[PDB]
Amino acid sequence: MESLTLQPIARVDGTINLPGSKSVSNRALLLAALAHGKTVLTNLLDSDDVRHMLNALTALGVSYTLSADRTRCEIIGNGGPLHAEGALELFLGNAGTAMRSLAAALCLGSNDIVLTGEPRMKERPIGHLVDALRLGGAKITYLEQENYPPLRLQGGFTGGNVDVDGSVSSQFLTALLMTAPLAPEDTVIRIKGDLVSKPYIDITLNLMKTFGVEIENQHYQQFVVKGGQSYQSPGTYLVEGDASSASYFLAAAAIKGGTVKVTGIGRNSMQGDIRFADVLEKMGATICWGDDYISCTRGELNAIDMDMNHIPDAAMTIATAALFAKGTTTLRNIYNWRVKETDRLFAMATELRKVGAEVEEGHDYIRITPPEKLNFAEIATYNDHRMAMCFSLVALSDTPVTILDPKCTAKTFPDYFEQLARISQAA
Ligand SMILES: O=C(O)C1=C[C@@H](OP(=O)(O)O)[C@@H](O)[C@H](O)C1
Ligand SMILES: O=C(O)C[NH2+]CP(=O)(O)O
């Protein structure tokens, strides 16, 4: 078991140029692969989740080149649905953005492809998406546990009236939205009830428009899509910096700054996680917005009680920042933390208690009462990049912290610790 120990950080201050957005990166790669023409993506994220998408495109026969640092990608569009036969197996790690989107996209036309991944991915639900794709005509077989990957996709999605449950993941709807335009018939996607992680749907529609396709969004309850469309290369496209990755650095300033500025995202960003800055402001920090930056300056830090359904990923950062806030913090409406890289409600409550907090692990919320002083702990990370990054913040105190399996940050941010060190100051 590898581990790293972080020494106490007296103050943070500086500027971080963000790694590319994982969410934008994987959508842009799939759309570029489906489109006609050559797309040049810049500021693409180099991380496990994107690498699995790149490897999948390679296996499907898509041609592309990568720059030395893997952040510039020149993709030769396929000019239509991707294809492979012979039950070709695509390994997708634990990348939901790739598993869900490809599960839908590869249902176009005929194909015989198997999508699989790491053990945890075989425990992450996908039944809501499979149910919808089947209503649209797709043939899909669960090779192991019903409602979970691995899936054998044999094609047939033609369109029509499709219902989809949006209560567990917005990724199912996102997958359907990117796929439907290329189906032969028109598609009407009806949301069954609640829709979680709504801002990610806006990211999807934004990317689709960039690639030449628009649809009719009827108050996020029903989406009307015309079939027979084609995606078109946007030429050169700049991938936004990752707003979720930015959360750690902005929170670090709110706790121990100083002023920390992140570049690559700004007031015009399409990512819902830029709203994380709003939460820090509500807690007492000062936020500055620019065209291509967001900065946070230390003010004070007070506990909050908020519904975090709109920023589920960045919300984890508030759970450890809460260790430094005055009062008890409550994060609500975050049930799907349970079905992601690990069951995050169980994991965050367990590790937070190890450093001294009193924590109520609710079914779909977490209540955190900070200790008068933190203690040292060896933090388990559950193969979850964000557990490692969130707990790195414990070092902005008088105690060091040991993080197990620090390389798990590579899912979305391989260089995380060196970047945190960049803004860590001794004086
Ligand atoms: O579509 C996307 O890019 C994502 C949507 C979210 O998932 P859910 O919709 O399941 O909350 C988020 O947690 C994930 O990291 C990325
Ligand atoms: O990035 C996160 O915090 C959660 N990601 C879930 P996935 O992208 O694997 O579906």
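Looks like X-ray crystallography, 1.5 Å, at least that's what the header says.
Cβ atoms are placed via backbone N, Cα and C, with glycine included.
According to Swiss-Prot, the features are:
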ACT_SITE  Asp313  active site, proton acceptor
BINDING   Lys22, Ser23, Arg27, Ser169, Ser170, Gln171, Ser197, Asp313, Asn336, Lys340  3-phosphoshikimate binding site
BINDING   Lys22, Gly96, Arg124, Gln171, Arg344, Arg386, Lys411  phosphoenolpyruvate binding site
MUTAGEN   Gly96 to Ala  Insensitive to glyphosate with unaltered affinity for its first substrate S3P, but displays a 30-fold lower affinity for its second substrate PEP
MUTAGEN   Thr97 to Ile  This mutant is sensitive to glyphosate and causes a substantial decrease in the affinity for PEP. Is insensitive to glyphosate but maintains high affinity for PEP; when associated with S-101
MUTAGEN   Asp313 to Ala  The enolpyruvyl transfer reaction is halted after formation of the tetrahedral adduct of the substrates
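Structure with Swiss-Prot features highlighted.
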residue: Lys22; record: 3-phosphoshikimate binding site; contacts (Cβ under 8 Å, 6+ apart): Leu45, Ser47, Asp49, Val50, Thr97, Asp242, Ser244, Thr412
residue: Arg27; record: 3-phosphoshikimate binding site; contacts (Cβ under 8 Å, 6+ apart): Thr97, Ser101, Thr174, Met178, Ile203, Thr204, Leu207
residue: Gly96; record: mutagenesis position; contacts (Cβ under 8 Å, 6+ apart): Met121, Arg124, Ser169, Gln171, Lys340
residue: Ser197; record: 3-phosphoshikimate binding site; contacts (Cβ under 8 Å, 6+ apart): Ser169, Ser170, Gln171, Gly272, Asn309, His310, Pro312, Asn336
residue: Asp313; record: mutagenesis position; contacts (Cβ under 8 Å, 6+ apart): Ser244, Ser247, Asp273, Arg386
residue: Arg344; record: phosphoenolpyruvate binding site; contacts (Cβ under 8 Å, 6+ apart): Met316, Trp337, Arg338, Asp384, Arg386, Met387
residue: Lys411; record: phosphoenolpyruvate binding site; contacts (Cβ under 8 Å, 6+ apart): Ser47, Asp48, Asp49, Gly93, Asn94, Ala95, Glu341, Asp384, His385
Contacting recorded positions, sequence order - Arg124, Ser170, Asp313 vs ligand 2, Cβ under 6 Å: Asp313
Residue with minimal Cβ packing [other Cβ atoms within 10 Å] among the recorded positions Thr97, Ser170, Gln171, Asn336: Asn336
Recorded 3-phosphoshikimate site residues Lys22, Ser23, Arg27, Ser169, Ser170, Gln171, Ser197, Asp313, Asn336, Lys340, farthest C-alpha pair in Å: 21
Recorded positions near ligand 1 among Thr97, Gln171, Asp313, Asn336, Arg386, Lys411 (Cβ under 6 Å): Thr97, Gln171, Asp313, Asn336
Binding-site residues (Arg124, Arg386), the one with most neighbouring Cβ atoms at 10 Å: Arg386
DSSP-derived class (H/G/I helix, E/B strand, else coil) of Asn336 (3-phosphoshikimate binding site): helix
